[PDB]
Amino acid sequence: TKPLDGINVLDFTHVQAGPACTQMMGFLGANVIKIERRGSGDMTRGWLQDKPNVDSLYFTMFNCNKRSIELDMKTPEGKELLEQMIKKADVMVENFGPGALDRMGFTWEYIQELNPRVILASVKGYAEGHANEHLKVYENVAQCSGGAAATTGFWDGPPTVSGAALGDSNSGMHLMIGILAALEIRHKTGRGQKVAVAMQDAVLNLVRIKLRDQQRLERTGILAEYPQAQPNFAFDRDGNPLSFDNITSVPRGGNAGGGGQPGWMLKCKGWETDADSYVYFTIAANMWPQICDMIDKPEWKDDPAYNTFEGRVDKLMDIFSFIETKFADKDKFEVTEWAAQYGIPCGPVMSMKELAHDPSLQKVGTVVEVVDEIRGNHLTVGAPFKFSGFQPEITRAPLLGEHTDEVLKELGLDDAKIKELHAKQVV
Amino acid sequence: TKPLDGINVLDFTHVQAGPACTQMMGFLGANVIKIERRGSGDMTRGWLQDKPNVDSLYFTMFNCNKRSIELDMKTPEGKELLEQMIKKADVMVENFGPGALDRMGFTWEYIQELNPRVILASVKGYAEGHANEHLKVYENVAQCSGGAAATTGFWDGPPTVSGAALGXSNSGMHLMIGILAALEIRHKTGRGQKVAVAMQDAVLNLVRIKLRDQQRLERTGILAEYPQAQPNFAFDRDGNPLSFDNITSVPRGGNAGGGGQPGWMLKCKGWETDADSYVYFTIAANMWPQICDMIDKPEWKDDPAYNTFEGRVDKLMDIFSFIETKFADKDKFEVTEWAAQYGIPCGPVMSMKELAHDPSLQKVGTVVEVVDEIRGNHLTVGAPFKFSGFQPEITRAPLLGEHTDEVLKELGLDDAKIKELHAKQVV
Ligand SMILES: *SCCNC(=O)CCNC(=O)[C@H](O)C(C)(C)COP(=O)(O)OP(=O)(O)OC[C@H]1O[C@@H](n2cnc3c(N)ncnc32)[C@H](O)[C@@H]1OP(=O)(O)O
Ligand SMILES: CC(C)(COP(=O)(O)OP(=O)(O)OC[C@H]1O[C@@H](n2cnc3c(N)ncnc32)[C@H](O)[C@@H]1OP(=O)(O)O)[C@@H](O)C(=O)NCCC(=O)NCCS
Ligand code: NA
């Protein structure tokens, strides 16, 4: 009834990349058992807490639909428990440092012996065989390693990190693809596989469009849709001109269109005192007559200086500046509604406050109120894929070690050894 | 064997989001038949060509491992051929405008009648049921609708788009999760499902950390790790010091950590003339003693105001300026190796130039040289998930209608029928 009903996940993950992956599997029906360090558990529990003595929203928004067991895996009893759990699992997921799981004694080769059907899934900073394969990597370092930082921001400013989790959550979603692919092939082979996603590679996959641009730049010496292609438009900090004459690596293009048709971020009424009073406005090559009507420039329709992409290259930023003057007395929603009349791709910069309280996102189950009696209810992002046959049933994140005894019971342990394990500080 | 060997994909997709999904399915073994507009095909073919009358890099980097057939789907004969192809398909994938495929007559209800096993997968701008469900959306419009633009860039600048394809390829990768999930459940039910991913929702999934911050902000009135919470560091337009006093929605934090571990983008030697001569340096709380050794100031090791997150919060950007002075005479790789010996989370900003020609990325199959005997070789991004059991075999992108007659012969049509369809301008 749900895609992953019956799929048993032995979940070693912590922080963001790994837990995002296993949470989303949980949302699609998977039985997720989260292994955590004794006493402290996943480090997100105590990071950026809003209330003293309560698991942070960092933890709760990444660990819904999971059960928690505490386990010291560097004890002989802990390793024995892992062997029993591995034999019951369909998928093992981890995002420890390079070699950490191996050093515990659970190499891929040994895992295969324990369970020929289990899939091992890993998130690492760099791919196996990479010069940097042994490095520990965090979110923004991964954005920097994968080309995003270099190609994000403005030509007269620094490399800029994205607010979106390009390093972590993005890598987790990519690992989910790997895991599901390994499940699909297991129906044929009856055998599990090892799958791994490097954070650098997940970032680079989303920056594919910039590898397109790098080759175009190498081949032709110019990127015509970039602001720097407009003569005497772009300048560095010290006032030096920036043209493609002297550019050999894909530059920062500010708010240019990327993989979309040419566009820009345009101010709307209240921009001086409202950080998000903007729209993104696209000048699509097949929409020039429509734009000319909207901005009352009929004389631009039949002028070759204006009516082709090629003609607009020397003046596109002038055109954006002029269009922007038309929005001076309208808010971003009024502008979006106006542009929509013309079928022009255009929308508001939604603030996080607006998104958190948007009726539409709650209607469609993308922003979800999680019922949590212990911590008070909270919002989370639900499943971004909608299915005809089912809806996720999101349930609160576990307290540390909440399901330890419950899980140990399922392994067949009678009450005697459970006391021992607690006594020995194994769980 | 590859995970999706034998999976037949009827591929209606165009531009970036849809084609990224079906290409990556192709990389994992799927049989992808791309349906294209007669004459012009997928709009990416003519989109920023580097050579006249040769398919662009936009096209080739998103359409490897596919066959191409031209089809006028508004003709009765075209619709007939689609019905035949649907009956042989496991997955249909589309990213036309809202209602477009329905208007062609291929509603989900009708598709189910044709083939109870087929999965229908769609990329949309906004989710079904959303107030904005009927809008057409490109890359950066989705970045703006999903909260990324509002929370990316600087406090004294505009909302800023990511160079990463948060709207397009990211939505495509999310759709791949949905499709694979639908294949999993089909093993149980014997029935296909409809799956859809909205570009807004794919963006919001990656911006989950900012929805965390919005709730923290609403609950507490402050985000202590953001630059706006540091005494007299960030300043507004009129030049006065920023604070959370009047901030009610998650602001832009420049190059801050985005998570529990603070960081910043620090200049290295050559930054004045090299836009990517930077490293990201993360001041992890647990790694502080290691940082004190590299900085060569043991005074702060035992100082209480310094060896704690609370001790640094008043003067965090002061010590980022000082650590940056250590790097003024060293390039980003020299600075990174200096920090690698301490296991410190520090990494360089990699340029697209460096990444395109990096030995490691080519060694691990993440940057791949495609052997294209028609157009000349090009680079692409390969599969970002690495598997123990197989490697992708990437094959060059198809010419427009290159496999039309080949596909029609597979449908059991003879040369008479084929010539009729060509003459009638159906293919
Ligand atoms: S989303 C952004 C985070 N990035 C990643 O997910 C990338 C992969 N993960 C990592 O690079 C690291 O895990 C990061 C996130 C950088 C954290 O680094 P740490 O310094 O915390 O190193 P480890 O995570 O590898 O953990 C250190 C040692 O602790 C052992 N360990 C973990 N949990 C347990 C339990 N429950 N019981 C006993 N030991 C445990 C690890 O196995 C590891 O062992 P070593 O062999 O000593 O490294
Ligand atoms: C990208 C997008 C904005 C482009 O819009 P567009 O250029 O107007 O193209 P559309 O997809 O709307 O298609 C236009 C029409 O041509 C038709 N068409 C497309 N291919 C055809 C073919 N081979 N034969 C006959 N008709 C065809 C469509 O069915 C549609 O018909 P309609 O008049 O009933 O609406 C739009 O496809 C879209 O909003 N896609 C969904 C979101 C998305 O994926 N965006 C792109 C991210 S990379
Ligand atoms: Na008008």
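Going by Swiss-Prot, the residues shown for chain B are 2-428, listed in order.
Looks like X-ray crystallography, 1.9 Å, at least that's what the header says.
Backbone N, Cα and C atoms are what each Cβ position is placed from, and that goes for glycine too.
Pulled from Swiss-Prot, these are the features on record:
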- B:15-18, B:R38, B:72-75, B:96-98, B:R104, B:137-140: CoA binding site (BINDING)
- B:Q17 to A: 45-fold decrease of the catalytic effiency (MUTAGEN)
- B:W48 to F: Little change in the affinity binding and catalytic efficiency, and it does not display major structural changes (MUTAGEN)
- B:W48 to P: Little change in the affinity binding and catalytic efficiency. It exhibits substrate inhibition with oxalate. It does not display major structural changes (MUTAGEN)
- B:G259 to A: 2.5-fold decrease of the catalytic effiency (MUTAGEN)
- B:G260 to A: 25-fold decrease of the catalytic effiency. Reduction of the affinity binding for both formyl-CoA and oxalate (MUTAGEN)
- B:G260, B:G261, B:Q262: substrate binding site (BINDING)
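Over all protein chains present, the Cβ of B:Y139 (CoA binding site) has 27 other Cβ atoms lying within 10 Å. Using a CB-CB cutoff of under 8 Å against chain A, the recorded positions that qualify from B:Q17, B:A18, B:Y139, B:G260, B:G261, B:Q262 are B:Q17, B:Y139, B:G260, B:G261, B:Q262. Each residue contributes its Cα atom, and for B:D73 (CoA binding site) and B:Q262 (substrate binding site) those atoms are 55 Å apart.
Sequence-distant neighbours of B:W48 (mutagenesis position) (same chain, 6+ apart, CB under 8 A from its CB) are B:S57, B:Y59, B:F60. A distance of 40 Å separates the Cα atom of B:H15 (CoA binding site) from that of B:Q262 (substrate binding site). Ranking the binding-site residues B:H15, B:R104 by the number of CB atoms within 10 A of their own CB puts B:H15 at the top. For ligand 2, there are no nearby recorded positions; that is, of B:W48, B:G259, B:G260, B:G261, B:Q262, none has a C-beta under 6 Å from one of its atoms. Long-range Cβ proximity for B:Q262 (substrate binding site), meaning a same-chain Cβ under 8 A and a gap of 6 or more residues, is found for B:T283, B:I284, B:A285, B:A286, B:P346. Checking the recorded positions B:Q17, B:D73, B:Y139, B:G259, B:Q262 against ligand 1 with a 6 Å cutoff on the Cβ atom leaves no residue at all. Checked against B:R104 (CoA binding site) by C-alpha proximity, the recorded positions B:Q17, B:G259, B:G260, B:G261 yield B:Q17 as the nearest. In the shown protein chains, 17 other C-beta atoms lie within 10 A of the C-beta of B:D73 (CoA binding site).
Screening the recorded positions B:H15, B:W48, B:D73, B:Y139, B:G260, B:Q262 for a C-beta under 6 A from any atom of ligand 3 leaves none. Recorded residues B:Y139 (CoA binding site) and B:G260 (mutagenesis position) have their alpha carbons 29 Å apart, per Cα-Cα distance. A sphere of 10 angstroms centred on the C-beta of B:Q17 (mutagenesis position) encloses 28 other C-beta atoms. Listed in sequence order, B:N96, B:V124, B:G168, B:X169, B:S170, B:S172, B:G173, B:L176, B:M200 are the same-chain residues at least 6 apart in sequence whose CB falls under 8 Å from the CB of B:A18 (CoA binding site).
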